[PDB]
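Shown next, in structure tokens, is the structure this report addresses.
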Amino acid sequence: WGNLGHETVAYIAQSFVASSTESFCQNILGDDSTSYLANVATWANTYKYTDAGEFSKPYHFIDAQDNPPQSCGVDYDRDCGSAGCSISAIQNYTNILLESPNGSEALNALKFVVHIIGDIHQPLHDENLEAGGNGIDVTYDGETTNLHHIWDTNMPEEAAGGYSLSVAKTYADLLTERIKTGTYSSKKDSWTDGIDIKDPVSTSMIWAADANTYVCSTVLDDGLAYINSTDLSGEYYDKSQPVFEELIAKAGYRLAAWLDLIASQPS
Ligand SMILES: Nc1ccn([C@H]2C[C@H](O)[C@@H](CO)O2)c(=O)n1
Ligand SMILES: Nc1ccn([C@H]2C[C@H](O)[C@@H](CO)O2)c(=O)n1
Ligand SMILES: *[C@@H]1O[C@H](CO)[C@@H](O)[C@H](O)[C@H]1NC(C)=O
Ligand SMILES: *[C@@H]1O[C@H](CO)[C@@H](O)[C@H](O)[C@H]1NC(C)=O
Ligand SMILES: [Zn+2]
Ligand SMILES: [Zn+2]
Ligand SMILES: [Zn+2]
């Protein structure tokens, strides 16, 4: 996701974590504002463009070698690669937070988890084709961009009605209400099925597989000729919106569940 998506995911998580989980995170982050998760939700992106953080670029995605839009699937051994991926990074950073929650590595590990649980839920972060759709040129409301970018940024910003942190907070609260009492309330019990703090690979693979199904159903089902030749702010947007909204909601809810687990380990 772009900044709006990541900040939305983070504000949703802040709405669902336990009070002790909140304190646990605020201490690690050295940020006790009411935007504590949202303030750091883009850090991993910032960091990957620095000298020290270049190595972490591959941690934002898993390049699933599947066959969309006819068939989708993610396979950890097949797809992660020797440079690491979203799934191997969730393992590494979760385990840092379990083994050394007070240590010097906990700050970055937490910021990585917050960002990467978000990124896993963006379907094109679970797809090899043309570098997660970066290589696919599109027109969006008259602007030339690419397919990955519209999923990350153009479409969520359009749906949220902006890009600022305060817009993110309002979008988060909309989606949060959908979870508590609205259209997602009968789905959310299934959203933490299979979650296991002792098996970050399996757990994050559930989420990656889930987002990946949308590559076939939604992202690419019109086919590449349609996508090359049509302005995607029309019908493509209209059918994309409910999918990215639900996936952002899931990302937030799952991030909160995972943070609760990490924060509750005895010591
Ligand atoms: N194989 C790839 C390559 C890049 N990206 C993401 C991370 C990059 O910062 C962004 C570029 O728009 O897309 C992706 O998800 N999959
Ligand atoms: N994430 C972003 C960043 C910028 N802009 C647009 C609106 C801003 O006014 C302009 C900045 O030059 O670009 C946008 O819509 N989304
Ligand atoms: C785990 O995280 C640390 C700190 O960013 C990094 O040095 C290391 O290479 C990572 N290990 C794996 C296996 O991803
Ligand atoms: C997109 O259009 C360009 C130029 O019209 C052409 O080179 C290319 O083959 C097209 N790609 C697809 C998948 O239609
Ligand atoms: Zn992102
Ligand atoms: Zn992206
Ligand atoms: Zn990222």
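All residue numbers given for chain A refer to Swiss-Prot; the residues shown span 21-287 in order.
For this deposited structure, the header notes the method as X-ray crystallography, 2.0 Å.
Here the Cβ of each residue, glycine as well, is placed from N, Cα and C on the backbone.
Now, the feature entries from Swiss-Prot:
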type    : residues         : note
BINDING : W21, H26, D139   : divalent metal cation 3 binding site
MUTAGEN : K68 to N         : Reduced activity
BINDING : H145, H168, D172 : divalent metal cation 2 binding site
MUTAGEN : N154 to A or S   : Reduced activity
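The two recorded residues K68 (mutagenesis position) and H168 (divalent metal cation 2 binding site) have their Cα atoms spaced 18 Å from each other. Same-chain residues with CB within 8 A of the center of the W21, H26, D139 CB atoms, the divalent metal cation 3 site residues themselves not counted, are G22, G25, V29, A61, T62, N65, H135, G138, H141, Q142, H145, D172, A271. Among the binding-site residues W21, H26, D139, the residue whose Cα lies closest in space to that of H145 (divalent metal cation 2 binding site) is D139. In sequence order, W21, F81, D139, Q142, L144, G152, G153, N154, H169, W171 are the same-chain residues whose CB sits within 8 A of the CB centroid of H145, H168, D172, the residues recorded for divalent metal cation 2 being left out. Ranked by CA distance from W21 (divalent metal cation 3 binding site), the recorded positions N154, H168, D172 have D172 at the top as the closest. For ligand 7, the neighbouring recorded positions among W21, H26, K68, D139, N154, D172 are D139, by Cβ distance under 6 Å.
Its Cβ taken as reference, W21 (divalent metal cation 3 binding site) is surrounded by 25 other Cβ atoms within 10 Å in the chains shown. Checked against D139 (divalent metal cation 3 binding site) by C-alpha proximity, the recorded positions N154, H168, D172 yield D172 as the nearest. Only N154, of the recorded positions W21, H26, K68, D139, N154, place a Cβ under 6 Å from an atom of ligand 1. Every protein chain shown contributes to the tally, and the Cβ of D172 (divalent metal cation 2 binding site) ends up with 26 other Cβ atoms within 10 Å.
Of all the binding-site residues listed here (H26, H168, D172), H168 has the Cα closest to the Cα of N154 (mutagenesis position). In sequence order, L144, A151, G152, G153, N154, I156 are the residues of the chain that are 6 or more apart from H168 (divalent metal cation 2 binding site) and have a CB within less than 8 Å of its CB.
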